[PDB]
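Colleague: Below you'll find the structure I mean.
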Amino acid sequence: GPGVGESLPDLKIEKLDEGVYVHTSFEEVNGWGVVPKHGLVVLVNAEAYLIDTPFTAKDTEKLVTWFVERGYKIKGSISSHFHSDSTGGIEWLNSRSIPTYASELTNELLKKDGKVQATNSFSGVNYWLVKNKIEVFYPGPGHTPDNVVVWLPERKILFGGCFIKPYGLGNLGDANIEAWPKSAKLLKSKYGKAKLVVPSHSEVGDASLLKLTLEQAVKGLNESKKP
Ligand SMILES: [Zn+2]
Ligand SMILES: [Zn+2]
Ligand SMILES: [Zn+2]
């Protein structure tokens, strides 16, 4: 990229569907290496919504600038859970008067962590961030207590966030393996029609990713009985 030194990989902005872009950012995360984090930028008639933020303030300005530079007013940001791979750019967007959204639970968990909260918050299993266009859904505790997914109804796309772990559940300290199968069950129950499922840390797949995550969630409940 355009810098002066070694290389943590640059932010990626790739067009998924007609009004849906994927964004990938990368962070050193001890016990793992470079971790990729996928989010979405959803478009409505000249307005952009960040589904999750990049890891850092730095890539968040990057992502916002790209779309502002192509004619889009950044109309808001939804964080899918309180971990910094979804929330790490909330402070930047707050200082720029861009509405940041998170679930009431995400904001209290942000609070207990001493992190900056999203400015708006929603309470309840549902929340239309933009009615008939972006839907927030709470399948239940899993990756974290507060993790949510974001559904686009005219594209049948499902940002699963870190709740979707097709090939292994990953970091487990803040997780609820006992509740995760039930949420993964109820998630596929509602969004079986997912044409595309964008997870946080694995590449975009399809409806089976709901099936793959379900069966990985129940596999961790199995491994619970180790002694
Ligand atoms: Zn997480
Ligand atoms: Zn994550
Ligand atoms: Zn990727």
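Going from the start of the chain as shown, residues are counted 1 onward.
Keep in mind that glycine also has a Cβ here, set from the backbone N, Cα and C atoms.
Marked as Zn(2+) 1 binding site by Swiss-Prot: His81, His83, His143. The Zn(2+) 2 binding site feature in Swiss-Prot is assigned to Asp85, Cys162, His201. If you look up Swiss-Prot, you'll see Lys165, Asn171 marked as beta-lactam binding site. Swiss-Prot lists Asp85 to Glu (Swiss-Prot position 99) among its mutagenesis entries, and the accompanying note reads: Drastically reduces catalytic activity against cephaloridine, imipenem, nitrocefin and benzylpenicillin. Despite mutation, two Zn(II) ions are retained in the active site, in vitro. Here Swiss-Prot notes a mutagenesis experiment, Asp85 to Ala (Swiss-Prot position 99), with the remark: Almost abolishes catalytic activity against cephaloridine and imipenem; drastically reduces catalytic activity against nitrocefin and benzylpenicillin. Only one Zn(II) ion is retained in the active site, in vitro. Record note (Swiss-Prot), mutagenesis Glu91 to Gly (Swiss-Prot position 105): No effect on catalytic activity against ampicillin, various cephalosporins, or imipenem. No effect on resistance to ampicillin, aztreonam, various cephalosporins, or imipenem, in JM83 E.coli strain. The unchanged residue is displayed.
Quick one: how deep are these features, and who are their neighbours?
Modeller: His83 (Zn(2+) 1 binding site) is surrounded by 25 other CB atoms, counting those within 10 A of its CB over all protein chains shown. In the three-state DSSP classification, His83 (Zn(2+) 1 binding site) falls within coil.
Remark: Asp85 (mutagenesis position) has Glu27, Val35, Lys37, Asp52, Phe55, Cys162, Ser200 as non-local neighbours, by Cβ distance under 8 Å and separation of at least 6 in sequence.
Spatially close to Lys165 (beta-lactam binding site) yet at least six residues away along the chain are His143, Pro199, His201, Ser202, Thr213, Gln216, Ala217, judged by Cβ distances under 8 angstroms.
In three-state terms derived from DSSP, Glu91 (mutagenesis position) belongs to a helical segment. Its Cβ placed at the centre, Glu91 (mutagenesis position) has 16 other Cβ atoms within 10 Å.
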Colleague: Less than 6 Å between Cβ and the nearest atom of ligand 2 is the rule; apply it to the recorded positions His83, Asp85, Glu91, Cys162, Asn171.
Modeller: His83, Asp85, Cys162
Colleague: Check the Cα-Cα distances from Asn171 (beta-lactam binding site) to the recorded positions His81, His83, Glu91 and tell me which is shortest.
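Modeller: That would be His83, nearest by Cα distance.
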Colleague: Could you measure between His81 (Zn(2+) 1 binding site) and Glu91 (mutagenesis position) for me? Cα positions, answer in whole angstrom.
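Modeller: Cα of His81 (Zn(2+) 1 binding site) to Cα of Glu91 (mutagenesis position) measures 15 Å after rounding.
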